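Participant: Below is the structure I would like to discuss, written out as structure tokens.
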Amino acid sequence: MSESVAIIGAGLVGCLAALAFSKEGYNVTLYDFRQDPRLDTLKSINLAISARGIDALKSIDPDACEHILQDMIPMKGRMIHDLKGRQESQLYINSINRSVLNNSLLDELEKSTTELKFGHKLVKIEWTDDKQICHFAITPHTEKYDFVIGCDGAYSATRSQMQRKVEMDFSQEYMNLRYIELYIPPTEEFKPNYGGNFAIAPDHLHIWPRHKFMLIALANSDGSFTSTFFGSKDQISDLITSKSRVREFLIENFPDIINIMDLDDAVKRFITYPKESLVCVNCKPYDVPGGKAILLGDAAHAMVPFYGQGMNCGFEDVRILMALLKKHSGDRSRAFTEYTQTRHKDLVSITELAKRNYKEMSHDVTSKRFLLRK
Ligand SMILES: Cc1cc2nc3c(=O)[nH]c(=O)nc-3n(C[C@H](O)[C@H](O)[C@H](O)COP(=O)(O)OP(=O)(O)OC[C@H]3O[C@@H](n4cnc5c(N)ncnc54)[C@H](O)[C@@H]3O)c2cc1C
Ligand SMILES: COc1ccc(S(=O)(=O)Nc2nc(-c3cccc([N+](=O)[O-])c3)cs2)cc1OC
């Protein structure tokens, strides 16, 4: 007597949506074309989960959520590093490992009635007034579902299938921005004032704001920090023609990382950093009329890294949707319709504060404390 749902994509948002719909009693099947990540056979290593992200997770799986979330490191504020290495504490997010979080969600799903189908690529959907026929490559295969949830990322195959059934406003924009993953190792000895082998304070998000480029650092449980450099494709491509050019760039702009980061390794991470396509995506509506499908996460609204908070937004997507389904007593057609109306309102504002955040933190940086004169 239960309805079936296909959830396309077992990233962070797909796993959470599957937990939520299995909890609510739907017959959930969760698809991904990738292999089970938990086998020996990630856009970042540790990520920040916000209070709102945590609450979404809590609303959906209260039991698991504390087990899922207790290696996470609470951040009390941001620490701003200037060109002279001065650090300013600005008191207020929690640091958590991406792979660990994704795997824990998969583990919780295994305790559920959810069917996990890895190595299944959605290629086509036939939409009807009854069940939706999902075509997979696994070897073509079809399966029928009462409805479909697209959690399949910025390039959503689901979204493209939906566009055939509904008139969807849609935009994609490839941003100039690139990011490079850097690493700050644990210290040799335990540091009492920090509560671990941390080179710098682990209870702050560290930010080295510069003019249209930036370094950040976020603590990992083992004392290390996940660090990320952000800059334009042109700036980075201009730098990495020369190892010496990269090295001197880092020393000049981030002098207080020289002692805590392997600069020779950092240079190599710059030079050999892989091809990236950061794309921003928006669309309207998020649903196929009659409750037949809905888009959550990056599939609905891929946004700019750091200035936007995509995982947190996607987690909030799921919480909002479940509350609407409950408000409508399981009427998916009316719930999905209200979801697209109210979420789009939210997301224009979210995109609004993201750009404003870009403006104050990275565009408007000309002070002598933050911009070098040479
Ligand atoms: C460097 C970086 C750091 C970030 N850090 C943070 C952070 O700290 N906090 C935060 O809030 N956000 C962060 N974000 C954003 C966050 O990573 C994303 O918003 C989020 O992971 C998107 O989750 P998702 O499940 O919607 O999509 P995805 O992670 O893209 O997963 C989609 C899944 O669908 C699968 N799939 C795709 N197509 C198909 C198909 N046709 N058939 C079957 N399966 C398919 C894919 O294999 C994939 O597993 C970061 C982004 C970047 C670039
Ligand atoms: C470890 O690397 C990452 C860590 C965290 C995140 S995040 O998704 O959680 N983004 C976040 N931005 C802020 C933030 C701080 C101050 C000013 C502003 N502002 O936009 O004005 C935003 C805190 S957390 C992303 C990362 O890589 C992209």
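The residues of chain A that appear here are 1-41, 47-97, 104-149, 155-390 by Swiss-Prot count, in order.
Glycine is treated like the rest: Cβ placed from N, Cα and C.
For reference, Swiss-Prot lists these features for the protein:
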BINDING   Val13, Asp32, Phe33, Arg34, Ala53, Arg109, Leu133, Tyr195, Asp314, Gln325, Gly326, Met327, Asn328  FAD binding site
MUTAGEN   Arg83 to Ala  Strongly decreases enzymatic activity
MUTAGEN   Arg83 to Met  Abolsihes enzymatic activity
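Give me the structural setting of these features: burial, nearby parts and distances.
Facilitator: Secondary structure at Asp314 (FAD binding site), as computed by DSSP, is helix.
In the three-state DSSP scheme, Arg83 (mutagenesis position) is classed as strand. Under a cutoff of 8 A between CB atoms, and with a sequence separation of 6+ in the same chain, the neighbours of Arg83 (mutagenesis position) are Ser94, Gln95, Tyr97, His220, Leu221, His222, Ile223.
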Participant: Would you mind working out the Cα-to-Cα span from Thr41 to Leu47? 5 residues missing in between, answer in Å, no decimals.
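Facilitator: Here the Cα-Cα span across the missing residues works out to 15 Å.
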Participant: Across the listed FAD-binding residues, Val13, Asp32, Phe33, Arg34, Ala53, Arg109, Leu133, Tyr195, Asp314, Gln325, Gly326, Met327, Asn328, what is the farthest Cα to Cα distance, given in whole Å?
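Facilitator: If we measure all Cα pairs in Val13, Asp32, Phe33, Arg34, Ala53, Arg109, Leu133, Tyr195, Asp314, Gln325, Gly326, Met327, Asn328, the largest is 30 Å.
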Participant: On a count of neighbouring CB atoms within 10 A, which of the binding-site residues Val13, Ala53, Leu133 is highest?
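Facilitator: Its Cβ has the most other Cβ atoms within 10 Å: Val13.
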Participant: Including all protein chains shown, what's the count of other C-beta atoms within 10 A of the C-beta of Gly326 (FAD binding site)?
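Facilitator: There are 20 of them.
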Participant: Same-chain residues six or more away whose CB lies under 8 A from the CB of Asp314 (FAD binding site)?
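Facilitator: Correct list: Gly11, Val13, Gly169, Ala170, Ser172, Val297, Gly326, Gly330.
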